[PDB]
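Q: Quick one: the structure is below, and I'll ask about it shortly.
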Number of protein chains: 4
Amino acid sequence: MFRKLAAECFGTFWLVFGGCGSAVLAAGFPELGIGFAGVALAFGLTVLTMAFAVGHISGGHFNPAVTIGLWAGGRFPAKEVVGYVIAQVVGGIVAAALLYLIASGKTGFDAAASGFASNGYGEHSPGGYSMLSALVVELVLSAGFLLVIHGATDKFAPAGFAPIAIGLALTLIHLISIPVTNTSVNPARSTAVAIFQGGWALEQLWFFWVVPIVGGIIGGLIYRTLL
Amino acid sequence: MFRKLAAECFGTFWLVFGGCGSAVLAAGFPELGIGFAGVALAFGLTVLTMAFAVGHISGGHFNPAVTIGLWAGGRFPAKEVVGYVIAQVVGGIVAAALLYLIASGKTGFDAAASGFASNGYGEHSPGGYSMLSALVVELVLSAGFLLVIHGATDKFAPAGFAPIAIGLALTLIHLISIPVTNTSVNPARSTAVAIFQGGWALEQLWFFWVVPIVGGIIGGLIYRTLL
Amino acid sequence: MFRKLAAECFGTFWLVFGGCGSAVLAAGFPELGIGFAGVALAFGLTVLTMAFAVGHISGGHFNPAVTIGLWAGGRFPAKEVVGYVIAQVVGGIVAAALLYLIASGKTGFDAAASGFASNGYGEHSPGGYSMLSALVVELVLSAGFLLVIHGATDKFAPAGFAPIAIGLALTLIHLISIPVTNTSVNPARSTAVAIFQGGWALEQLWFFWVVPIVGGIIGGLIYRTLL
Amino acid sequence: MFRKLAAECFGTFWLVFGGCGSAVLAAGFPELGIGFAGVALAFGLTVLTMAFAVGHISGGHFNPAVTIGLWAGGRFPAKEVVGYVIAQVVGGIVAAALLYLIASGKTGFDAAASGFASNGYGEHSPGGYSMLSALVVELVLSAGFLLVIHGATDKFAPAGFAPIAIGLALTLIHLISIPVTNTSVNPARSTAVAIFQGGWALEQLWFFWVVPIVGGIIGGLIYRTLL
Ligand SMILES: CCOP(=O)(O)O[C@@H]1[C@@H](O)[C@H](O)C(COP(=O)(O)OCC2O[C@@H](O)[C@H](OP(=O)(O)OCC)[C@@H](O)[C@@H]2O)O[C@H]1O
């Protein structure tokens, strides 16, 4: 079990660190920044790379909504669920913790305002998208993400390619909804950075818990049911 | 059969949502938009990801030109073609629907004006290209795309890699022809967003439903015949 | 050996069409251009996609220096050499032709002047490098290209991945040279477009035959001797 | 064992020449420059391609920290450690040497003033990050990298996908840190270009030997201990 939890912690820690890291440290860098499309890749890679390395230990979740989604899909044990979620959330915090430290080594940093790569909606959305839009897009993408995970993990799917699917799947998702909610689909990755924003990010933090979980559950049931 | 239909439906939905969705949400974002290459990647990824996820169910077409292209080349049962094509068009439209709703959360959005990521040519070509150009490009790419599909699915090609190839083929295609026609090579995709543009998008819609399927068949036959 | 040459022809076409195509049409589009890196991806993506498609038919060369190289390496029969190359150069020119036609569709185009994605050195070096620099870099990336081809195809290399390895390999090479010579490392491609330039493109072309093919040999022997 | 050393040597050469190449030759370049994101992909690719190519000959380290890290993970014999490092460092220097020659071809170039893609911190950090911040990323991303390298190569991990995991993992590392330290995480890479800076680059060179090797060893101990 430990292995499983450690796998899930470093996994997520890696997700956040690389994800919000590129987000914070390189995304809008003066002239050579990696923009949204860079951050999009980054995130996916944290999952593509971590899935290979430790996926074979836990399940390569690194996401609460993926742990809960795989559950509603009949793939994951309801017993081990909670642990997995804590582990993911803990790893994420430890990540944003260092990230924050690292980000401070530069003049002008500020977790608040900058948002510390926190997710939000309306007035707190990158594009200024309505909460509703943030709801619709998060849902579809969360559902679709589990829909792809269950598919790439289905015993009839090209074995060993799963990580690539799931990985790049997250890159896709980002390329899509950054302007809306700065992309979440992961209540662990959203909590981690909110903690260090400690403002609106924490107020809307709930949103990025219910919404992703619900959608992942739909994605799971959609696969368990219609396949 | 239903699975095969649901698979193709969700698959296309993913395609229109991810591809068109990124183009209508992030491609032109201020200082961090993903640009064309951004969109190109995303598009190919919807395919690469669903190609793995549900590829092992419906064969992973998601494109009416791909299905008919396979039939032509002699790999898909003519007795199933129309079933897939419906599922796909329906899927794509559901996507365009949600995308439409989502894009409206940001003040100042206008489907018709903006183009809702529809395909066109001349006066409607992103780079303002002739129709002759739109015709040649879409044709060649469509063919090549189908040939790549046939060759990648040949019993002698590396097993399981297909999805990586076919998806990256579509990214390659979008990197080459977004300035021209905004890259279609998919009737169901073109239809979905066009409907929400109402105007000229539907006015040239036929173009991206004849040219694309023609090329797909030429490509299919190219391989079935010569290899 | 028809099937082989057919493949070797369509492939090269897809290469010159997708690479130079992306260069001339997208690359520097008003404000969403795929840029140098976009091209770089595209170029590689052509080889990655065709290797999977017809690689299982002709060995997926699509490059004179990759055939001469495989020969020097001792993987390709000297017999089938001249045949491949012919096909490779042919298919390329047919692509550059169609591209030319497509490129002329936009008001303002001009094959000469713009350069039509041809390769050159100094006065014709994208960044205006010396011929010496042009030489050294074309030499290192040719040899390296082959060493990676030979290796990724050694009976002891991860089977089925070669296409990815060689494809992304080309991308890497384009990410590096571009500013120097627009990245050749393929006598076939350099020719195709040089023809339609009809100016210096042809004048310096000789350079883009001897240098890549010499390098391709260096690499062949390199891996064939020391591994 | 000469093959293994030749393998590690060309590998690393391909690494420095490829990454530092794209870096000092393309990242900047006018309106098309590949910037950090391009440079990031590049480096990753050099590893990915060479990993498939000669990875089956030496284990594909191309990084002193990655060789010493593996050693700590109980995956590499200490006897061969010192040999590998010499190979890698020599291969790197040779790359910087030519790359130096190539960049010098363009009018107006000063390896010194330009930095020549050297790693540094504080006054020499691209984004002006403090040494503490430098220390932290470098450390984390090194232990992380080495960790991913272990899991991807675990007997229970997906066979053959390692080179994709690792190489892509390095691209990630670069997406997150370039602003900070310009991303070393490889003592052989740092050394190579420093030599041709010959000012501050060498001045801080030590830091990029101890930090990434400490990180790399911790990484492995983590996998050795917690798997
Ligand atoms: C099962 C869970 O496994 P983990 O997810 O926890 O991950 C491992 C760490 O265990 C290993 O020590 C390192 C090097 O990193 P170092 O761990 O931070 O420790 C050495 C060290 O001493 C602290 O007191 C400083 O504290 P703060 O985070 O409180 O500062 C906040 C502003 C810290 O910055 C410094 O790096 O790399 C991590 O990824």
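Looking at the header, which is where the method is noted, we find X-ray crystallography, 3.2 Å.
Placement of Cβ uses the backbone N, Cα and C atoms for every residue, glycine included.
Pasting the relevant annotations from Swiss-Prot:
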- D:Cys9 to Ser: No effect (MUTAGEN)
- D:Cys20 to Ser: Loss of oligomerization; no alteration of water permeability (MUTAGEN)
- D:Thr183 to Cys: No effect (MUTAGEN)
- D:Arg189 to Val or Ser: Loss of function (MUTAGEN)
Q: Within 10 angstroms of the C-beta of D:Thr183 (mutagenesis position), what count of other C-beta atoms is obtained when all protein chains are considered?
A: 29
Q: Which number gives the other C-beta atoms within 10 angstroms of the C-beta of D:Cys9 (mutagenesis position), all protein chains shown included?
A: 24
Q: By a simple count of other Cβ atoms within 10 Å, which of D:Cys20, D:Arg189, the mutagenesis positions in the record, is least packed?
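A: With the mutagenesis positions D:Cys20, D:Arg189, fewest surrounding Cβ atoms within 10 Å: D:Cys20.
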Q: Of the mutagenesis positions listed here (D:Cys9, D:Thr183, D:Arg189), which is spatially closest to D:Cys20 (mutagenesis position) when Cα positions are compared?
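A: Considering only the listed mutagenesis positions, the nearest one is D:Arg189.
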Q: Roughly how many angstrom lie between the C-alpha atoms of D:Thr183 (mutagenesis position) and D:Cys9 (mutagenesis position)?
A: 21
